[PDB]
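Colleague: Sharing a structure below in structure tokens format, with a few things to ask.
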Amino acid sequence: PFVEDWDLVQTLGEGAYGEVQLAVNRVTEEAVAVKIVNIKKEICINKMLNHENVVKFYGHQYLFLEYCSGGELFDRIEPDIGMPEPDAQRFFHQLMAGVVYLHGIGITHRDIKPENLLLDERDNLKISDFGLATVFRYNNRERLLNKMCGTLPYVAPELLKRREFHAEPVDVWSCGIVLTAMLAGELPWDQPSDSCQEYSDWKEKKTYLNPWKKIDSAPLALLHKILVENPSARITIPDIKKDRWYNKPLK
Ligand SMILES: CCOC(=O)c1cnc2[nH]nc(-c3cccc(C#N)c3)c2c1N1CCO[C@H](CN)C1
């Protein structure tokens, strides 16, 4: 008996998606994260998702999600430094795996940032929080997006200037920003607009300035392909997996 019973142990973190608590099983001592609260969409989308690099959904207001004891990728990033290139590559590999999966089933997260990339006990990356996620492909038919979603430093430039835009390049772009944050310990701009000096400098290719200065030429080459303003000219994920740094053996 008693297997259905969980003890709430500590609050893990907040949100206007709701407060999150740590549940531990009375009997099995298994640990899950319980969300405390649109909300029907998050639950619907969670039910589609099964992948090593996506936070696991257990059931259900109470949402039952995989507990990631490693915390946030955000906390493995030393300010102004970043992290060791090999760790960044590994994390990036796992992020790509997760995003390839999501896009595979026609779902875009829309808010990819280190705070939403959690780590398990073995430091495997898991994409978290699908409260802003939406379907972009259904019955093999793509639907453009038009609603502003996400976080300014991470959003693609077309999202600020276009009425409609493809969902996938947006996720690729924010992944690029994450890669940057991982290798330099800083975000390049407040937002990708032409009134942002930093973004202007990047478009003019002044990579002798931070954060690009702190980034090796190989990863920077990849970033040169990801952070392209025109979403049509931007590298897709299949080609990211052919990039030289992506395939560079690192220790
Ligand atoms: C070790 C502590 O880390 C956490 O706080 C944490 C652990 N496991 C989690 N699984 N799912 C979440 C999570 C977080 C935020 C939103 C949603 C949704 N929907 C799920 C989670 C953890 N978060 C708890 C709240 O604060 C952090 C936000 N990423 C981490």
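Heads up, chain A uses Swiss-Prot numbers, so what you see runs 4-40, 51-73, 80-270.
Cβ coordinates come from backbone N, Cα and C, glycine included.
Per Swiss-Prot, the feature ATP binding site maps to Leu15, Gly16, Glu17, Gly18, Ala19, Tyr20, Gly21, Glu22, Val23, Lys38; the stated evidence is sequence analysis. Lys38 to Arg appears in Swiss-Prot as a mutagenesis experiment; the accompanying note says: Abolishes kinase activity. Here Swiss-Prot notes a mutagenesis experiment, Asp130 to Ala, with the remark: Abolishes kinase activity. Annotated active site, proton acceptor per Swiss-Prot: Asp130, in sequence order. Experimental mutagenesis is annotated in Swiss-Prot for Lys132 to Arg, with the remark: Strong reduction of chromatin-associated CHK1 ubiquitination.
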Colleague: Where among the binding-site residues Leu15, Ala19, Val23 do you find the Cβ with the fewest other Cβ atoms within 10 Å?
Modeller: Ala19
Colleague: Sequence gap of 6 or more, C-beta under 8 Å: which same-chain residues meet both conditions with respect to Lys38 (mutagenesis position)?
Modeller: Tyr20, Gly21, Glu22, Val23, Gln80, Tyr81, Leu82, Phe83, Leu84
Colleague: If H, G and I count as helix, E and B as strand, and all else as coil, what does DSSP give for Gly21 (ATP binding site)?
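Modeller: For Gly21 (ATP binding site) - judged by DSSP and reduced to three states - the answer is coil.
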Colleague: What's the number of neighbouring CB atoms sitting within 10 A of the CB on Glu17 (ATP binding site)?
Modeller: 10
Colleague: According to DSSP, which kind of secondary structure is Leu15 (ATP binding site) found in, if we only use helix, strand and coil?
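Modeller: Reduced to three states, the DSSP call for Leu15 (ATP binding site) is strand.
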Colleague: Do you have the Cα distance in Å for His73 and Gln80? The stretch of 6 residues between them isn't modelled.
Modeller: 8
Colleague: Using C-alpha atoms only, work out the spacing between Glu17 (ATP binding site) and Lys132 (mutagenesis position) and round it to an integer in Å.
Modeller: 16
